[PDB]
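Chemist: After the structure tokens below, expect a handful of questions from me.
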Amino acid sequence: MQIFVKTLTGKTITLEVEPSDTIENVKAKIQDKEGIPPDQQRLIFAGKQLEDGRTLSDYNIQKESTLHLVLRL
Amino acid sequence: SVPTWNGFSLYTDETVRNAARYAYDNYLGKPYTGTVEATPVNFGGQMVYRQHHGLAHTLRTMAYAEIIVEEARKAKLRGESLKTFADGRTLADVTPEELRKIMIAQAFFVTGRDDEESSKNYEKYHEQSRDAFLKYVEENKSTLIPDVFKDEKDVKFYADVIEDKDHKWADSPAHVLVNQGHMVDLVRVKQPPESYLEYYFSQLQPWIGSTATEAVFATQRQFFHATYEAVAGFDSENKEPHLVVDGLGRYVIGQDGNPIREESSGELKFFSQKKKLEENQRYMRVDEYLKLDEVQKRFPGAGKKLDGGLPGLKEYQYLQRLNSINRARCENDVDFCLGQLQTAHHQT
Ligand SMILES: Nc1ncnc2c1ncn2[C@@H]1O[C@H](COP(=O)(O)O)[C@@H](O)[C@H]1O
């Protein structure tokens with residue numbers, strides 16, 4: 001399952017994930033590919049901010065879903 | 001009927017600068033008292049109490065009012081027809097004195113906020129902003145009246161704009177500049193950036209024309225760069241779902257490769273995000289929306305690609321710039337932030 005993570009700056013991060021993956025896992029993946037600290041990552045889906053502890057399937061995040069990466073300061 | 005300018009400038013006029021200082025000293029640089037994102041942030045050693053609606057935000061809105069009037073004046077001198085108010089004026093008829101008064105009001109437009117709480121405290125924060133402005137005028141009436149504000153009647157008018165009781169955002173040149181100046185600063189956070197830019201473009205364009213509007217948003221990018229604030233990308237081939245900004249909704253492509261329209265081609269039917277779709281439908285994509293020729297007619301976004309952030313900087317590196325002590329100085333030092341904006345302005 002691939003999801004797309006988009007930033008205000010116009011970057012699109014294509015991640016290979018599966019519903020089981022938690023939001024930390026996703027943030028770790030984002031750091032692996034882009035070197036963005038999980039500390040400064042804010043993931044948004046369907047206008048809702050995703051919480052670390054929970055998984056993707058908890059938010060009904062499916063294939064080809066687009067997430068927003070808002071930068072935490 | 002375009003008035004002569006007298007060298008008035010945000011970056012040299014001291015009345016306008018002193019309003020901003022007062023606003024920062026008594027309101028914008030003080031901790032939020034509310035609960036919604038009230039906790040401050042440390043940038044490179046300095047505290048910033050109001051990162052979303054603080055000094056830099058407020059100075060940028062004033063900076064927008066100035067370039068919008070400038071670009072409007074040039075538009076009308078080119079012979080363009082601009083949208084009129086109920087008395088026949090356009091933004092291009094704004095005088096130096098009027099713009100000064102507008103900018104002073106702008107400096108107080110979010111001083112009344114107790115946090116970033118949205119909608120719920122709208123009236124309270126707007127009334128508190130009005131009160132801040134009125135206290136400022138009173139304490140400085142000896143220099144402000146009658147040279148800046150003609151009388152107490154002039155004052156109330158700008159007080160009323162700030163309070164915004166009946167949300168008449170298009171009622172006068174002051175209403176448009178304050179409200180749309182405030183609005184467009186959201187280009188620094190709103191996603192998807194293409195949907196939001198097309199929407200803001202459509203709100204500003206009728207007042208000053210297309211050429212002026214392009215120039216305003218091009219200059220804004222410089223204003224963001226100069227104040228260590230995020231510069232959005234623009235990608236006409238963005239495949240993510242389009243966001244209908246008015247109502248936060250969607251458009252839908254039918255089973256047949258056709259947008260769903262109301263009986264007429266008719267308007268694209270608004271779709272709530274929540275509502276489910278009959279199988280074989282899908283949301284309209286940003287790239288699809290931009291190449292709709294009703295959109296291309298009013299917005300030159302199709303075929304356009306703009307790089308966000310700072311070219312040559314990897315995204316994480318751009319973060320460090322945004323998180324820098326320079327951002328903090330912009331949020332806490334009137335002269336520095338205005339200095340950053342002035343350089344951006346010249347760069348043209
Ligand atoms: N279409 C519009 N035209 C003029 N001003 C607007 C428009 N949309 C939003 N605004 C302004 O932006 C404010 C909302 O700012 P915010 O609290 O950041 O959502 C409104 O209360 C208006 O002052």
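Looking at the header, which is where the method is noted, we find X-ray crystallography, 2.2 Å.
Here the Cβ of each residue, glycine as well, is placed from N, Cα and C on the backbone.
Heads up, here are the entries from Swiss-Prot:
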{"type": "MUTAGEN", "residues": "A:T7 to D", "note": "Impairs ubiquitination by CRL2(KLHDC3) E3 ligase complex; when associated with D-9"}
{"type": "MUTAGEN", "residues": "A:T9 to D", "note": "Impairs ubiquitination by CRL2(KLHDC3) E3 ligase complex; when associated with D-7"}
{"type": "MUTAGEN", "residues": "A:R42 to E", "note": "Impairs ubiquitination by CRL2(KLHDC3) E3 ligase complex; when associated with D-44. Impairs ubiquitination by CRL2(KLHDC3) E3 ligase complex; when associated with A-72"}
{"type": "MUTAGEN", "residues": "A:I44 to D", "note": "Impairs ubiquitination by CRL2(KLHDC3) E3 ligase complex; when associated with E-42. Impairs ubiquitination by CRL2(KLHDC3) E3 ligase complex; when associated with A-68"}
{"type": "MUTAGEN", "residues": "A:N60 to R", "note": "Decreases affinity for UBE2R2 in CRL2(FEM1C)-UBE2R2 complex"}
{"type": "MUTAGEN", "residues": "A:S65 to A", "note": "Prevents phosphorylation in case of mitophagy. Decreased localization of PRKN to mitochondria"}
{"type": "MUTAGEN", "residues": "A:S65 to E", "note": "Phosphomimetic mutant that binds and activates PRKN"}
{"type": "MUTAGEN", "residues": "A:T66 to A", "note": "Abolishes CteC-catalyzed ADP-ribosylation"}
{"type": "MUTAGEN", "residues": "A:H68 to A", "note": "Decreases affinity for UBE2R2 in ECS(FEM1C)-UBE2R2 complex. Impairs ubiquitination by CRL2(KLHDC3) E3 ligase complex; when associated with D-44. Impairs ubiquitination by CRL2(KLHDC3) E3 ligase complex; when associated with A-72"}
{"type": "MUTAGEN", "residues": "A:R72 to A", "note": "Impairs ubiquitination by CRL2(KLHDC3) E3 ligase complex; when associated with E-42. Impairs ubiquitination by CRL2(KLHDC3) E3 ligase complex; when associated with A-68"}
{"type": "MUTAGEN", "residues": "A:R72 to G", "note": "No effect on ADP-ribosylation"}
Chemist: Using CB atoms and a 10 A radius, I'd like the single residue among the mutagenesis positions A:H68, A:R72 with the highest neighbour count.
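Modeler: Selected residue: A:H68.
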Chemist: Between the mutagenesis positions A:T9, A:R42, A:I44, which lies closest to A:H68 (mutagenesis position), Cα to Cα?
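Modeler: Given the candidates A:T9, A:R42, A:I44, the nearest one is A:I44.
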Chemist: Can you name the residues of this chain that are 6 or more positions from A:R42 (mutagenesis position) yet have a C-beta less than 8 Å from its C-beta?
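Modeler: Those within reach of A:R42 (mutagenesis position), by Cβ under 8 Å and sequence separation of 6 or more, are A:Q49, A:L69, A:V70, A:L71, A:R72.
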Chemist: Return the mutagenesis positions from the list A:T7, A:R42, A:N60 for which some CB of chain B is under 8 Å from the residue's own CB; sequence order; 'none' if the set is empty.
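Modeler: Out of A:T7, A:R42, A:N60, A:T7 lie under 8 Å of chain B.
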Chemist: Which one is it, among the mutagenesis positions A:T7, A:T9, A:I44, that lies nearest to A:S65 (mutagenesis position) by Cα separation?
Modeler: A:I44
Chemist: Check the DSSP secondary structure of A:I44 (mutagenesis position), expressed as helix, strand or coil.
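Modeler: In the DSSP reduction, A:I44 (mutagenesis position) maps to strand.
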Chemist: Just to be sure I understand the packing, how many Cβ atoms besides its own are within 10 Å of the Cβ of A:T7 (mutagenesis position)?
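Modeler: Other Cβ atoms found within 10 Å: 24.
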Chemist: Using DSSP, would you call A:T9 (mutagenesis position) helix, strand or coil?
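Modeler: The residue in question, A:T9 (mutagenesis position), is coil (DSSP, three-state).
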Chemist: State the three-class DSSP label for A:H68 (mutagenesis position), counting H, G and I as helix, E and B as strand, and everything else as coil.
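Modeler: Its secondary structure by DSSP: strand.
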Chemist: Measuring Cα to Cα, how many Å separate A:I44 (mutagenesis position) from A:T66 (mutagenesis position)?
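Modeler: So the Cα of A:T66 (mutagenesis position) lies 9 Å away from that of A:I44 (mutagenesis position).
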Chemist: Select the most exposed residue of A:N60, A:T66, where exposure means the fewest other Cβ atoms within 10 Å, treating these as the mutagenesis positions.
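Modeler: It is A:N60 that, of the mutagenesis positions A:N60, A:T66, has the fewest other Cβ atoms within 10 Å.
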Chemist: Just to verify a number: CA distance, A:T66 (mutagenesis position) to A:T9 (mutagenesis position), in angstrom, no decimals.
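Modeler: Cα of A:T66 (mutagenesis position) to Cα of A:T9 (mutagenesis position) measures 15 Å after rounding.
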Chemist: Other than its own, how many Cβ atoms are within 10 Å of the Cβ belonging to A:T9 (mutagenesis position)?
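Modeler: Around the Cβ of A:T9 (mutagenesis position), 20 other Cβ atoms lie within 10 Å.
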Chemist: Return one of helix, strand or coil for A:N60 (mutagenesis position), based on DSSP.
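Modeler: Note: A:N60 (mutagenesis position) is coil by DSSP, not helix or strand.
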